[PDB]
There are 2 protein chains.
Amino acid sequence: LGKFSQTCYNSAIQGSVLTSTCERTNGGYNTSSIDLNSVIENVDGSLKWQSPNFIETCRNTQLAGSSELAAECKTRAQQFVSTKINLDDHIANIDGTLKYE
Amino acid sequence: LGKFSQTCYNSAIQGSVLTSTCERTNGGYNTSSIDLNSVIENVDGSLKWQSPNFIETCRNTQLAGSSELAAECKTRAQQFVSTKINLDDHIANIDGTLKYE
Ligand SMILES: [Ca+2]
Ligand SMILES: [Ca+2]
Ligand SMILES: [Ca+2]
Ligand SMILES: [Ca+2]
């Protein structure tokens, strides 16, 4: 995965955004940008790649009660345990549409 | 923040997606969906809200060498330490455009 640096040049980082000029398969180059803010997290001082989608390591997702998401999720030890989270924490109803905030 | 459940009904969760029918400010209801996969993470078995954008708790971001993102990031103890991450880990050059994978 990755390896962009091997076929790109003039890379730069401003804030959360990486910009670089990269080689196209069909000759020629293209300059593009990517915002790393959401795919990179700060964990107790060290930059780590954002954790994988939870559906990759959790099963049997259900709505518990009126606003809780419940599931059986894998521990680092590879064992499934019960867990839940209140979606009312961050999911809002903004004029009829569900929005994260 | 949040509190969608107080003005919505017929909520349901399928996989990573929450769907609910919510009250509009201007009378009437609207049914909408939101995918929780990326805003909820599995940390050692418990569902936690995905960590905040790293630019919120990190400063002085720079490109170190050809592919590393370097910065000074806040620890849980509120002290800034040096950290870096190799963007070649997950940032690819897909036919001239930077893409995460
Ligand atoms: Ca509900
Ligand atoms: Ca549970
Ligand atoms: Ca580079
Ligand atoms: Ca550093």
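Per deposition record, X-ray crystallography, 1.7 Å.
Quick reminder: no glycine exception, Cβ is built from N, Cα and C everywhere.
Around B:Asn30 (mutagenesis position), the C-beta neighbours below 8 angstroms that are at least 6 residues distant in the chain are B:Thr21, B:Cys22, B:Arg24. Secondary structure at B:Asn30 (mutagenesis position), taken from DSSP and collapsed to helix, strand or coil, is strand. A mutagenesis experiment is reported in Swiss-Prot for this position, B:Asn30 to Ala, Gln or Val, and the note states: Prevents N-glycosylation upon overexpression in yeast without changing anti-HIV activity.
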